[PDB]
Amino acid sequence: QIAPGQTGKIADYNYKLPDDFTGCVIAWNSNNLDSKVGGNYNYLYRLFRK
Amino acid sequence: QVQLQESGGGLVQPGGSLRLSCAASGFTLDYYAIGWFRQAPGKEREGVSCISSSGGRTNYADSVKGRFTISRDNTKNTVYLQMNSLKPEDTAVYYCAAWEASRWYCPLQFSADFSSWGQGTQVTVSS
Amino acid sequence: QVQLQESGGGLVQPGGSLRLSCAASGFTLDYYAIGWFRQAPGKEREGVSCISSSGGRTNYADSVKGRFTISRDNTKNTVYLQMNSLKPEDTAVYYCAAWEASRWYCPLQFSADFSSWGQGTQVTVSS
């Protein structure tokens, strides 16, 4: 969902990317760095907006 | 040798997205204001979106607010029109026209003569 | 608009052969490493075969060594997997994935994230 011209909860509600984007989207996994045995709930996500 | 050429037309699903291009050859497109115009089957040619020569002023038709985004690249001599949340009401042939402001004021909301025209491209929305 | 599509699944006799094809649309598949992955009924998703971007490096699961052959065509934007000497242990849904190497070294033996996933095809071996 992180690319120009796309939709979805993140693409529509969290952070909109305009069609005319100049740059790079670059991502990798943090399974061993951001996950915990009991669950890491310090990252909060919105699902409803006006 | 002045030419305006549309590109990017095709067949898309309603709710999908499509992106058109207008390229100019034989002349420098940056000094001209560019507007995207469409005619629906059985309808008259209506103004979809327009952008100023420098790109600092834009106008869109009320049917397409929040759905279409116009912009231009004056280094690459092109003007772009992005279409999102596309609907069956938008099935039409799309022209790009280049002209100069014939009235006082910066905004491009008014219509006027259009000096140069393309041959048009077809975008069909059906599902 | 990035999409990966698997094809060629079906029902075959043990000892027979089958071939899958993994095609990509909206993006060029030559730059990416492609791996074939399976989820048996009641089992997790395991890595069966992967092949480099240029195809100079491959890896195979020990269960299918000497039986499976992975190959790709960067001109036709496709990756194939040839199945020979299929067994009832080879009944599952077949998935194709594309990603970039996550570690130093040419070999693709190690696993990582997989950027793009398809919807998959069913391969059933039963007689």
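By the numbers in Swiss-Prot, the shown part of chain A spans 409-458.
Each residue, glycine too, has its Cβ placed from N, Cα and C.
The Cβ of A:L452 (mutagenesis position) has 5 other Cβ atoms within 10 Å, all protein chains considered. According to Swiss-Prot, the mutagenesis experiment A:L452 to R carries the annotation: Increased resistance to neutralizing antibodies. Decreases HLA binding to NF9 epitope. Increased binding affinity to human ACE2.
Where Swiss-Prot documents A:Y453 to F as a mutagenesis experiment, the accompanying text is: Decreased HLA binding to NF9 epitope. Increased binding affinity to human ACE2. A:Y453 (mutagenesis position) has a Cβ environment of 8 other Cβ atoms inside 10 Å. For the recorded site, A:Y453 (mutagenesis position), the DSSP three-state label reads coil.
Around A:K417 (variant position), the C-beta neighbours below 8 angstroms that are at least 6 residues distant in the chain are A:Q409, A:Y453, A:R454, A:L455. Among the sequence features in Swiss-Prot, the natural variant A:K417 to N is noted as follows: In strain: Beta/B.1.351, Omicron/BA.1, Omicron/BA.2, Omicron/BA.2.12.1, Omicron/BA.2.75, Omicron/BA.4, Omicron/BA.5, Omicron/BQ.1.1, Omicron/XBB.1.5, Omicron/EG.5.1; May enhance affinity to human ACE2 receptor.
Taking the Cβ of A:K444 (variant position) as reference, no residue of its chain lies under 8 Å away while being at least six apart in sequence. DSSP classifies A:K444 (variant position) as coil under the three-state reduction. For A:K444 to T, Swiss-Prot lists a natural variant annotated as follows: In strain: Omicron/BQ.1.1.
According to Swiss-Prot, the naturally occurring change A:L452 to R is described as follows: In strain: Delta/B.1.617.2, Epsilon/B.1.427/B.1.429, Kappa/B.1.617.1, Lambda/C.37, 19B/501Y, Omicron/BA.4, Omicron/BA.5, Omicron/BQ.1.1; Contributes to cellular immunity evasion and increases infectivity.
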